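**Q** There's a structure below that I have some questions on.
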Amino acid sequence: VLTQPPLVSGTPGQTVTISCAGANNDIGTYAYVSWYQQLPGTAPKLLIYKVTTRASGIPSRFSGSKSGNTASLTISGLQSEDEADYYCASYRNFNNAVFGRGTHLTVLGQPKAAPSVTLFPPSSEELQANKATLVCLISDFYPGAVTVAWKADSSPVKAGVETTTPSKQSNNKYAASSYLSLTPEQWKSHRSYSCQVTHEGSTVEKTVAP
Amino acid sequence: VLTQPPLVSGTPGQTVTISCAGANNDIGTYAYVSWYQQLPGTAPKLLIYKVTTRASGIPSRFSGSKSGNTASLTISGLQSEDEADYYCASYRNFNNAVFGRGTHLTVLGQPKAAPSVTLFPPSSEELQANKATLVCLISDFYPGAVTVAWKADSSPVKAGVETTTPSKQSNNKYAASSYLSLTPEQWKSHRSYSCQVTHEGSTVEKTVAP
Amino acid sequence: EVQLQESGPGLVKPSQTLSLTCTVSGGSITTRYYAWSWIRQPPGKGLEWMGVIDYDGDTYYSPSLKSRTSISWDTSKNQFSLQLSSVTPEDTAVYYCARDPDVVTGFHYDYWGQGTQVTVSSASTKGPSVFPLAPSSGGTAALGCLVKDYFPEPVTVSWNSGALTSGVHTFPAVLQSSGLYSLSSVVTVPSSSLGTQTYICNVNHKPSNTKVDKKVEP
Amino acid sequence: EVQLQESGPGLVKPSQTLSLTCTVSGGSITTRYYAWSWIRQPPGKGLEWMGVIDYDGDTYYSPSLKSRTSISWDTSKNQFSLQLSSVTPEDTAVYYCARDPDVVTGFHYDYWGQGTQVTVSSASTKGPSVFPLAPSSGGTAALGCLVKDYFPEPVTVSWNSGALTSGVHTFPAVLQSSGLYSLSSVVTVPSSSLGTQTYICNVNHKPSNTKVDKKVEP
Amino acid sequence: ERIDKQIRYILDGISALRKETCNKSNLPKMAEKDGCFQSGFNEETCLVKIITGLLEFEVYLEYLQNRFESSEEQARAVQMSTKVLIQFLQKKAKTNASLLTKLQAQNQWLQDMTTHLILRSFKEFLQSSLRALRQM
Amino acid sequence: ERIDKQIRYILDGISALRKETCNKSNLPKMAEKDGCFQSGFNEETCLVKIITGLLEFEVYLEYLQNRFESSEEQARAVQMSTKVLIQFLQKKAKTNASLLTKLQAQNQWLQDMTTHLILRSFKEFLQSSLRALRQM
């Protein structure tokens, strides 16, 4: 396929460059090289086509360059909102198209943030179904690495814990979920349950009780 | 496909029946129903074709029957050597052929046998390659379930043990292998190593020493 | 305004064939000089261009996928469809249909569909169970919905039929040890509005045709 | 006397195509009224009839496999070959070529090949290492060879170039935690013959073109 | 057993014709409803189907005489063998305009197929020409 | 920019011809060696390839006049548009027996293809007939 760097990064206000190495049967044919931006959960958005031409509504700071068989995407005046996956595509003879693996543009320099934790007790409807789930929701933290610990009263919970990998929100802070499956008898047996989230050495904690 | 029973069994000298349920587009078309015998590691051997006709050299005790859309293979005077996988096949319109899942004929009634164990120390060439393997080979036992234990001096070996599932030899007794990977330093450190094979409550044992 | 919409089953078993359909709105697929392509994206991987169909109806395929990929259309419904043969877990991907504004002088795609996710697995489709997450009882409260035990992804959660979007945070789902998915969606609202505004979460799990509306109360 | 021989690579990676060739001896494949078929057997599973080629050259395929199976022949070499597309671990099987004595009035197969094993895996081919198992030093002794760390199966072990077959027991291989195979073959001989008869084990691992001859001594 | 020799004689005649053809370079089928299978067997129904299908192939051979003009001797042999087989089954027992219409429709489908191949490649070559001239 | 309008006029003429064809029911290609791509670009070499290929398709249109006899008006329009395009490129710059031999070979390959289809089905139906008559 088209060779494209894995990660590109930079602080706001500075320029970044993303390259799209190609061969003679794709980029070398007619230079029909396009660029796309994709945000998580959404379809790619056409930025540039035919190497240099910008689509309607695309700002001028996005620029299309090409030299040899390699095209380059230049993003001037980097914004925090510019963090996305950027793909290049090229026409391939005959009547074929090929995409690069993609490059993730990471906007760095944001301050560190403690996680906001929200803990939900089991719903009255779920307890009626003879089930119980504690929903612990972590959000708005940076860097994206937290450890989640569950406590029954003060004893650690040795089973029934499922936890996600931290993922970046639309504000480029991280979020994660943690679920504790309990029997309704266990949920009533203890005084309270707690979701302890550790981030950069400190711990944020929420507590629910039957 | 053609429905065929999983297992069929019997003692020597008695008759067994294997069925081959079919549909109208296969067996119901022209009754081109064939039967095959397969021994482990070898290709299937044509026994019967066109429902009843026996191939050259096939004894008369093998018989081909058919009723409705179901063909039956009848083996009279069962021998210990008859233990094999038996397949039925049928012509399917148009110019297609289809096989059944197969039936394993197990000849039962053989006496119980203690396992014969042979233990090999590491070869002088393998030790030159800075490796060491104890080869413990179990054979000629029935039923086909043994437990293999390894002992360094008298202490159990907690790592480096690989063991097969018991498999039937050509004499319809079982055989199994067990390997102990050791470093040449471990092989010399201990007084001796032992392969203990437990079968039906009793234990057969061999011992090797550097 | 040109709009593209993907439709298809969210679950296909191995060795079966994958069938999707793209419905085009705001423009004829037989109009010069458009081309209609399929692009797929495995999870956490790049976009793969599969094939394309002309305004004349001519099809062109990627050499990697030419053996098991077929693209047809129905001009009366203004749709073009995809067929992928002998699917494997390597075919688990979000599938996109996109428009080429001029197949004659360029292969780039301006209008994209919303994408549909197809999971290749022998497992069975499991419908989701929705439970309300009551609000607590400066000056705001968090309430939400718990979507539990469903397969495969994705699950769509909206609030008040799409009217409430501000302050809504839907978290990515957890993969349980059982192989089933569960997620939560939480909306942050003012505490004063708890007695004067109704909050209903709308869950839609397309692979099981499960639509659940759950009113969240204190 | 009619003889069939299978030839092909013992390892094929996923999504690649599987190619095997059957060489026919003792009879022309263009002779009336023979048909030449391919049958495969997944490990511990039943026989699956794939396709067949006439004496005229006409091919007929199973409906399950018709999309990715192709059968051709080369009359000058008296061979017919198989091509399977987009292979998966579901295609790991021993493949047989067999003769139909009369395609006109029956689909049964009298002469079978020896079968060739094909493993579908992205792993690399690993050559075997052979180490001698010395005989101990009523009235018999056991000696053998240890074949270590190879992939994929099978490994062929003979003794004295096939002359010594009585008293030979080759055990099925162990699957290690590393994913590599290892087996042993042991021949039981009289102890008196240890000084007057030479015992050489002949190991052949076709997937790696590895042929090793190992003399076993006390 | 006599029928076996008659049909294989025709099969070998067909095998020769197709071999003569290769060196230069809705048809009848058996169904369960016809009763020629052991299940649903109807000898009177099945025998009519065999005769009817052979009569249909007998006129396709007639329309294929010009196809094998260089080896006329065998083309007539396959027809006479078919006619002898048909006569035998007719004694053993108690439209062509449509077949010519199909055979003409088959040949247009092939000529249209060649026509599309030429025009589509013309279209494709023109696309490459415009993309190339666009750069000059 | 003028060439763009000329080629698309031909493409639309082709699109009409094939649409007229469907309602009833070794060609030139661009290569890197030709220099029509940005890498290895040779305007003189590429322009000769464009003119040469169009001249080759111009006679395939001529041999396809009988194919579009019911819509003669457009069949001549595609030819004249091609000739005008060829003349323009020839000014911008400084055998048919082989093409007819190929076009005749293409049509035998299709007629032999129909011939094998008829004879193979005849062979297959005869096999079913013998298997059925074997039981009677």
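Numbering of chain F is taken from Swiss-Prot, so the residues present carry the numbers 51-75, 91-159, 171-212, in order.
Cβ atoms are placed via backbone N, Cα and C, with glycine included.
The following feature annotations were taken from Swiss-Prot:
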MUTAGEN   F:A173 to V  Almost no loss of activity
MUTAGEN   F:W185 to R  No loss of activity
MUTAGEN   F:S204 to P  87% loss of activity
MUTAGEN   F:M212 to T, N, S or R  Loss of activity
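What's the neighbourhood like for each of these?
**A** Within 10 Å of the C-beta of F:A173 (mutagenesis position) there are 7 other C-beta atoms, taking all protein chains into account. The DSSP secondary structure for F:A173 (mutagenesis position) is helix.
Long-range neighbours of F:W185 (mutagenesis position) (same chain, six or more residues apart, CB within less than 8 Å of its CB): none.
Using a 10 Å Cβ-Cβ cutoff, F:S204 (mutagenesis position) registers 24 neighbours.
Remark: F:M212 (mutagenesis position) has no non-local neighbours by Cβ distance under 8 Å and separation of at least 6 in sequence. In three-state terms derived from DSSP, F:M212 (mutagenesis position) belongs to neither a helical nor a strand segment and is classed as coil.
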**Q** Check each of F:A173, F:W185, F:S204, F:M212 (the mutagenesis positions) against chain E and write down, in sequence order, those whose C-beta lies under 8 A from a C-beta there; write 'none' if there are none.
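**A** The answer, in sequence order, is F:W185, F:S204, F:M212.
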**Q** Please give the Cα-Cα distance in angstrom between F:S75 and F:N91, rounded to a whole number; the 15 residues between them are not modelled.
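**A** Both gap-flanking Cα atoms are 25 Å from one another.
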**Q** For F:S204 (mutagenesis position) and F:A173 (mutagenesis position), what Cα-Cα distance in Å is obtained after rounding to a whole number?
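**A** About 46 Å separate the Cα atoms of these two residues.
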**Q** Go through the mutagenesis positions F:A173, F:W185, F:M212 one by one and keep only those whose Cβ is less than 8 Å from a Cβ of chain B; report them in sequence order, or 'none'.
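**A** Answer, by Cβ distance to chain B: none.
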**Q** With a gap of 11 unmodelled residues, how many angstrom separate the Cα of F:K159 from the Cα of F:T171?
**A** 21
